[PDB]
Amino acid sequence: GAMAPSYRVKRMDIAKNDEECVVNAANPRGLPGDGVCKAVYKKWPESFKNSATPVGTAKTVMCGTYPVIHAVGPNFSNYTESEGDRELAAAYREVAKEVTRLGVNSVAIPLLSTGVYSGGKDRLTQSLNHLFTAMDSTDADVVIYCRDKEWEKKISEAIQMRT
Ligand SMILES: [Cl-]
Ligand SMILES: [Cl-]
Ligand SMILES: [Cl-]
């Protein structure tokens, strides 16, 4: 575990992370996809061997010795708000199980279901709060990756609020 487990936020491409493993915002079919998923496919394409997994789950595939945790959030275009919220919470719970099992001291994580799976809604707070619920009991250093300047400020504020 990390000496003093922390949360941090960075505004940059998660494919250039400085952590011991990465969480992909995957699709259920293990396809290259777009956004975070396409960046992850370009950087770790070996990790997409048998990476298909259902919504609300995470499946880890090694690229060399570097673990890629494929986490499948719900597409809110297809799910009800209620069922989508349950599957989004579940995906993060499965990420915490994998991070624990791998014994890593640090993980790079995107906000699941906040881009093309958002159903056109701002889900920063919803997604981040499910991330915290799952990861708070882990002792890995968590580094959240985002691309928008206003998102970086709001995520940083939420981290700092808990102290
Ligand atoms: Cl970048
Ligand atoms: Cl997304
Ligand atoms: Cl973003």
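Note that the numbers count up from 1, one per residue, in the order the chain is shown.
Cβ atoms are placed via backbone N, Cα and C, with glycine included.
Shown in sequence order, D34, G35, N75 are the residues of the chain, 6+ apart in sequence, with a C-beta less than 8 angstroms from the C-beta of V116 (ADP-D-ribose binding site). Positions annotated as ADP-D-ribose binding site by Swiss-Prot: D13, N27, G35, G115, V116, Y117.
Under its mutagenesis annotations, Swiss-Prot gives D13 to A (Swiss-Prot position 1343) the following note: Partial loss of ADP-ribose 1'' phosphate phosphatase activity. Sequence-distant contacts (6 or more apart, same chain, Cβ under 8 Å) of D13 (mutagenesis position) comprise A39, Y145, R147.
Mutagenesis annotation in Swiss-Prot: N27 to R or Y (Swiss-Prot position 1357), described as Almost complete loss of mono-ADP-ribosylhydrolase activity; the structure shown retains the original residue. Close to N27 (mutagenesis position) in the fold, though at least 6 residues off in sequence, lie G33, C37, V72, each with a CB less than 8 Å from its CB.
The DSSP secondary structure for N27 (mutagenesis position) is coil. Looking at Swiss-Prot, the entry for mutagenesis of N27 to A (Swiss-Prot position 1357) says: Partial loss of mono-ADP-ribosylhydrolase activity; complete loss of ADP-ribose 1'' phosphate phosphatase activity.
For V36 (mutagenesis position), applying a Cβ distance below 8 Å and a minimum sequence separation of six or more within one chain yields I14, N24, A25, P110, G115, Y145. Under its mutagenesis entries, Swiss-Prot includes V36 to A (Swiss-Prot position 1366) with the note: Partial loss of mono-ADP-ribosylhydrolase activity.
The note that Swiss-Prot attaches to the published mutagenesis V36 to E or F (Swiss-Prot position 1366) is: Almost complete loss of mono-ADP-ribosylhydrolase activity.
If you take the C-beta of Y117 (mutagenesis position) and look for same-chain residues 6 or more apart in sequence within under 8 angstroms, you find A25, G73, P74, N75, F76, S77. Per Swiss-Prot, mutagenesis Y117 to V or W (Swiss-Prot position 1447) is noted as: Almost complete loss of mono-ADP-ribosylhydrolase activity.
Quoted from Swiss-Prot, the note on mutagenesis experiment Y117 to A (Swiss-Prot position 1447) is: Partial loss of mono-ADP-ribosylhydrolase activity; complete loss of ADP-ribose 1'' phosphate phosphatase activity.
Binding-site extent for ADP-D-ribose: residues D13, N27, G35, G115, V116, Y117, maximum pairwise Cα distance 18 Å (rounded to the nearest whole number). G115 (ADP-D-ribose binding site) has a Cβ environment of 16 other Cβ atoms inside 10 Å.
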